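J.: This structure is in structure tokens; I'll ask about it shortly.
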Amino acid sequence: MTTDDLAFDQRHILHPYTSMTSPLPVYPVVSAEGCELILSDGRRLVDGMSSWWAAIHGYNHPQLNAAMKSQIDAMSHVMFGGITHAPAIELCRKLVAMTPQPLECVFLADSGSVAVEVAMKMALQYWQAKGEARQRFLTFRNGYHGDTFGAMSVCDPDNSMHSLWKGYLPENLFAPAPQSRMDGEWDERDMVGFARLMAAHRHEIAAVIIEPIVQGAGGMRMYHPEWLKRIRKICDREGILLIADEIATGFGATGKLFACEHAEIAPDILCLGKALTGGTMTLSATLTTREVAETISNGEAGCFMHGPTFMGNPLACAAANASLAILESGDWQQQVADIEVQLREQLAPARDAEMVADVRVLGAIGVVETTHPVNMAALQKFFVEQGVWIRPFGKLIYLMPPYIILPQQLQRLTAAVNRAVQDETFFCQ
Amino acid sequence: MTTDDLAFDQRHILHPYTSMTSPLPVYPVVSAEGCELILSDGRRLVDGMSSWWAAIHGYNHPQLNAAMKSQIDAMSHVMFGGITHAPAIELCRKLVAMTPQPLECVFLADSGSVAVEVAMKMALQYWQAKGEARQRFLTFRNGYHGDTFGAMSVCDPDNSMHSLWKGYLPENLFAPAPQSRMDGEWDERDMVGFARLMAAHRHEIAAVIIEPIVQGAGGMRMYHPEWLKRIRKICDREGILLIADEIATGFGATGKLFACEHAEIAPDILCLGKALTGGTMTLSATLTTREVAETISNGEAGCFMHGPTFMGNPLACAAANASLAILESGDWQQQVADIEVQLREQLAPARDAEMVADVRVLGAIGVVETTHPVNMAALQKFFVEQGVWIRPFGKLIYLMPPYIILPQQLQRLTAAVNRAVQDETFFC
Ligand SMILES: Cc1ncc(COP(=O)(O)O)c(C=O)c1O
Ligand SMILES: Cc1ncc(COP(=O)(O)O)c(C=O)c1O
Ligand code: NA
Ligand code: NA
């Protein structure tokens with residue numbers, strides 16, 4: 001990669017949620033192996049974010065690689081209309097077996113946002129088919145479900161800037177963010193808001209959608225599992241669908257295979273993505289129950305009306321079959337337990353820093369929330385110089401490393417965090 | 001693959017737009033090479049639809065393979081937030097260069113639908129930054145743009161069954177479907193609808209969005225390029241953005257590199273996907289102008305508010321690069337030219353079949369439109385028994401084969417189509 005390649009990138013290539021007139025610096029990666037990213041100039045970085053961009057088994061994993069390569073020898077892609085293949089069946093068998101019993105019908109898709117769109121369509125088609133006038137979604141504030149329009153309509157209105165689309169996006173019901181912590185105690189006062197809303201709109205709610213236990217992009221919030229239990233029972237009593245969005249929390253991230261395990265409840269609809277392919281390439285899945293899947297197909301449309309071009313992509317399905325196989329061993333449970341301990345123990349000191357507002361850890365996720373917003377360019381440069389790759393945002397410095405990370409690499413990550421929040425050098429902007 | 005796998009699929013695996021309570025057989029494939037699909041049982045089928053599912057250089061193409069495997073050895077994926085890489089830069093270079101000049105800013109994404117969502121978002125944020133109250137889209141009937149909510153909002157309301165969501169989807173403006181054919185003459189009566197709508201809502205319209213020349217999933221319609229000429233001008237006069245959705249037409253499919261080339265116009269926003277990666281795996285791109293990209297970045301938000309987890313995926317960008325490099329040889333122009341001729345020539349006779357209403361052809365797209373709907377299960381089986389894979393829908397039997405297809409393979413495809421519409425056996 002030349003400097004001219006870099007100039008081209010800056011002037012012509014958009015990047016996630018970042019300015020094209022006032023763009024901050026980017027770092028050129030030429031390859032990756034194990035737990036490290038390798039930049040163009042040869043520097044190696046221990047990646048602390050890997051799992052959040054789905055790389056729970058690190059990079060250049062031999063099994064993942066062999067699987068992808070082999071499937072390429074057989075067939076990278078083939079359409080899924082009127083056709084089926086070994087990789088999609090192996091994957092759906094795994095998805096069905098590993099998730100709660102009632103989740104037995106799978107709709108494969110390309111991305112997480114689409115997976116949420118699908119869930120949202122399912123709920124609406126479901127009630128259309130049963131002749132009920134239900135088009136509203138009840139969610140929590142601080143939730144995040146993707147960037148496409150329907151997904152956006154259940155994202156927190158303040159965090160996602162709904163004033164930008166005011167009059168374009170449908171208006172859903174937003175109950176207050178869960179206050180009870182995962183670490184702590186349950187306070188029944190938390191329920192009043194959700195409850196008030198349920199009463200006023202019980203007859204028009206199509207589904208309760210939430211990220212279980214961890215609210216990711218909307219604040220790395222970690223709340224009490226009793227919440228899920230209450231929501232399931234309320235949905236049970238009122239006859240409402242519950243969508244659980246586990247695109248971020250699935251496949252071991254919170255210490256359990258699925259965050260809903262923390263409460264021993266099953267949603268009617270489950271969204272999955274990210275770690276699903278072990279972070280090799282995009283793929284997603286929306287699981288639902290026989291009752292929903294069948295009901296939808298018995299209505300006016302004769303089917304569930306959705307179906308992406310690359311649906312069921314064999315290359316991506318193989319990658320995921322290999323990713324789930326690594327999890328089959330069960331080694332991750334302990335890998336994460338140990339990562340969980342090391343994060344609590346090694347992030348604790350941040351509770352002593354002037355710039356810190358709170359610290360919280362759950363599974364492979366460690367968050368250090370700061371009092372003031374970070375300076376993106378300056379803090380990013382700092383981390384790179386420590387030989388680590390950590391990507392903050394807003395008032396959040398968080399880690400979610402590969403489950404395979406050696407204690408020596410995780411220690412380097414935590415020290416870099418602890419060092420970044422000691423004074424105000426890297427804060428504000 | 002065993003029969004229990006097949007039983008599992010039926011019972012647990014949803015497929016595109018199809019019932020879970022009354023699914024139709026699905027055929028199990030174990031591999032593919034050149035232009036053939038290889039069923040579990042050993043039967044080989046010539047694929048006639050490969051290019052519509054993005055596979056314009058066929059299957060198991062050596063150049064695409066090597067590139068993908070090489071990239072895998074470097075890295076399959078790495079996040080794009082604060083990071084860049086060669087596959088992403090080579091791709092965006094090629095995309096900027098091969099599209100009209102004003103299109104020089106690339107938002108890479110995962111899938112076509114999302115690419116359309118990106119465009120629509122781009123348009124709304126643009127006007128928002130300018131302080132104008134413009135939230136409606138003007139499109140055309142029989143248009144199809146994806147299955148996500150926003151994309152659905154600009155799809156033909158009849159074709160996509162909007163009543164299901166009546167009250168949830170925003171109500172946009174639908175000009176009538178274009179009547180003038182790509183084969184035929186221009187008729188100016190075609191404009192009145194559009195003009196009446198523009199006159200009444202010019203002040204609230206954020207953008208015009210359409211599929212150029214060919215309207216795919218909404219009817220495989222082939223209309224006159226003057227339409228694009230006219231729309232580009234009105235939008236220019238009124239200050240309105242034009243979005244061109246070339247997810248299905250891009251990369252040589254209509255005989256030009258991009259169907260816009262047929263009318264000699266450039267849109268403000270361009271959506272690409274499907275053949276972008278030579279049909280190996282999913283990827284998408286949305287290009288726009290500097291005026292649009294910058295204006296968005298200077299508004300309230302300070303940037304364009306979007307960013308998928310797998311944005312910029314190196315593996316898919318590698319594939320795409322290897323696919324565009326094949327197109328660089330120019331060989332596709334002659335390949336598609338010939339396929340266009342062979343298709344016109346060999347489907348012509350279907351015009352005389354009683355089950356047929358219209359035969360139209362453009363580039364590597366050949367369509368036989370029938371008078372009644374096809375018998376899905378029965379026709380699919382017929383095709384498979386002829387050793388070909390043809391996937392019809394509604395009243396449409398179409399082919400869109402890989403550009404590398406041999407005249408003999410193509411002829412087997414055209415022979416099957418003409419045979420299929422020869423009586424009502426396979427209809428209703
Ligand atoms: C014109 C057009 N736009 C958008 C799409 C959406 O593509 P996908 O279903 O991959 O999201 C398609 C799919 O074929 C298409 O043909
Ligand atoms: C809970 C949750 N849902 C949905 C998404 C959307 O995933 P994608 O950005 O791939 O569309 C994310 C992305 O991080 C997420 O964390
Ligand atoms: Na299950
Ligand atoms: Na260009």
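Please read every residue number as a count from 1 along the shown chain.
Cβ coordinates are placed from backbone N, Cα and C, and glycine is handled just like the others.
Below are the features I grabbed from Swiss-Prot:
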| type | residues | note |
| --- | --- | --- |
| BINDING | B:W52, B:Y144, B:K274, B:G307, B:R391 | substrate binding site |
| BINDING | B:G112, B:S113, B:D245, B:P308, B:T309 | pyridoxal 5'-phosphate binding site |
| MUTAGEN | B:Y17 to F | Severely reduces the aminotransferase activity |
| MUTAGEN | B:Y144 to F | Severely reduces the aminotransferase activity |
| MUTAGEN | B:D147 to N | Loss of aminotransferase activity |
| MUTAGEN | B:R391 to A | Reduces aminotransferase activity |
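Would you situate these features in the structure and describe their surroundings?
T.: Secondary structure at B:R391 (mutagenesis position), taken from DSSP and collapsed to helix, strand or coil, is coil.
Long-range Cβ neighbours of B:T309 (pyridoxal 5'-phosphate binding site) (same chain, at least 6 residues apart, Cβ-Cβ under 8 Å): B:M79.
Counting every protein chain shown, the Cβ of B:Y17 (mutagenesis position) has 16 other Cβ atoms within 10 Å. In the three-state DSSP scheme, B:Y17 (mutagenesis position) falls into the coil class.
Contacts of B:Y144 (mutagenesis position) defined by a Cβ separation under 8 A and a same-chain sequence distance of 6+ are given as B:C155, B:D156, B:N159, B:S160, B:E211, B:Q215, B:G216, B:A217, B:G218, in order along the sequence.
For the recorded site, B:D147 (mutagenesis position), the DSSP three-state label reads coil.
For B:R391 (mutagenesis position), the count of additional Cβ atoms within 10 Å of its Cβ stands at 21 [all protein chains shown].
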J.: Far apart in sequence but close in space: which same-chain residues, 6 or more away, have a Cβ under 8 Å from B:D245 (pyridoxal 5'-phosphate binding site)?
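T.: Those within reach of B:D245 (pyridoxal 5'-phosphate binding site), by Cβ under 8 Å and sequence separation of 6 or more, are B:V116, B:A119, B:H145, B:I209, B:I210, B:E211, B:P212, B:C271.
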J.: Please report the three-state DSSP label of B:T309 (pyridoxal 5'-phosphate binding site).
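T.: Reduced to three states, the DSSP call for B:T309 (pyridoxal 5'-phosphate binding site) is coil.
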J.: Far apart in sequence but close in space: which same-chain residues, 6 or more away, have a Cβ under 8 Å from B:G112 (pyridoxal 5'-phosphate binding site)?
T.: B:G146, B:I247, B:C271, B:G273, B:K274, B:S284
J.: Can you filter B:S113, B:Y144, B:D147 (the recorded positions) down to those whose Cβ is less than 8 Å from some Cβ in chain A?
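T.: Listed recorded positions meeting the cut-off: B:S113, B:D147.
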J.: Out of B:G307, B:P308, which of the binding-site residues has the smallest number of neighbouring Cβ atoms within 10 Å?
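T.: Least crowded of the binding-site residues B:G307, B:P308, by Cβ count within 10 Å, is B:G307.
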J.: Say you check the Cα of B:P308 (pyridoxal 5'-phosphate binding site) against those of the recorded positions B:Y17, B:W52, B:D147, B:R391; which is nearest?
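T.: If we rank B:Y17, B:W52, B:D147, B:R391 by Cα distance to B:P308 (pyridoxal 5'-phosphate binding site), first place goes to B:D147.
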J.: Given the binding-site residues B:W52, B:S113, B:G307, state which is nearest to B:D147 (mutagenesis position) when distance is taken between Cα atoms.
T.: B:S113
J.: Within a 10 Å radius around the Cβ, which one of these recorded positions has the most neighbouring Cβ atoms: B:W52, B:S113, B:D147, B:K274?
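T.: The residue with the most neighbouring Cβ atoms within 10 Å is B:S113.
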J.: Determine the recorded positions, out of B:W52, B:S113, B:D147, B:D245, B:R391, lying near ligand 2 in the sense that the CB is under 6 Å from one of its atoms, and give them in sequence order.
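T.: If the test is a Cβ under 6 Å from any atom of ligand 2, the answer is none.
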